[PDB]
Amino acid sequence: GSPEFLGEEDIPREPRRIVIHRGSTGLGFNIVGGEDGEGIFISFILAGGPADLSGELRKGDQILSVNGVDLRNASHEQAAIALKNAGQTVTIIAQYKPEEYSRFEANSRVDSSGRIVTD
Amino acid sequence: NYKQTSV
């Protein structure tokens, strides 16, 4: 049978809830943004870290809130503090915003499925 | 834009 590749399918752009149980370890991702009230975006997911293990976050996701704390207009340092101090159970509302994200990373653009491509 | 933090 002819194979069905996930790479063709559009990445969902609606907000999602992600609950990460990480005890007293790092979440395992990097954030960019929070200067200009641009928003807080995931720039990197660590292999094997709690965010990776969730399978529900990706580079280009905007972090809308953590544990009900709205980060849409957060400053960078306060966003990091909110995340680091969120406790063992971390409830993130995230929304995939690859076009906005692509402005941060050099030579990056969005293809027809919404995937971020770096040349 | 420039800051990046691991969390």
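The residues of chain B that appear here are 95-101 by Swiss-Prot count, in order.
From the backbone N, Cα and C atoms, a Cβ is placed for every residue, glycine too.
The mutagenesis experiment B:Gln98 to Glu is recorded by Swiss-Prot, whose note states: Abolishes interaction with DLG4. Strongly abolishes interaction with DLG4; when associated with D-100. According to DSSP, B:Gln98 (mutagenesis position) is assigned to a strand segment.
On its own chain, B:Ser100 (mutagenesis position) has no residue at least 6 apart in sequence with a Cβ closer than 8 Å to its own Cβ. The note that Swiss-Prot attaches to the published mutagenesis B:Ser100 to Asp is: Abolishes interaction with DLG4. Strongly abolishes interaction with DLG4; when associated with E-98.
Here the residue is the original one, while Swiss-Prot reports the published mutagenesis B:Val101 to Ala with the comment Abolishes interaction with DLG4. Does not redistribute DLG4 to microtubules. Associates with microtubules. Other Cβ atoms within 10 Å of the Cβ of B:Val101 (mutagenesis position) number 20 in total over all chains.
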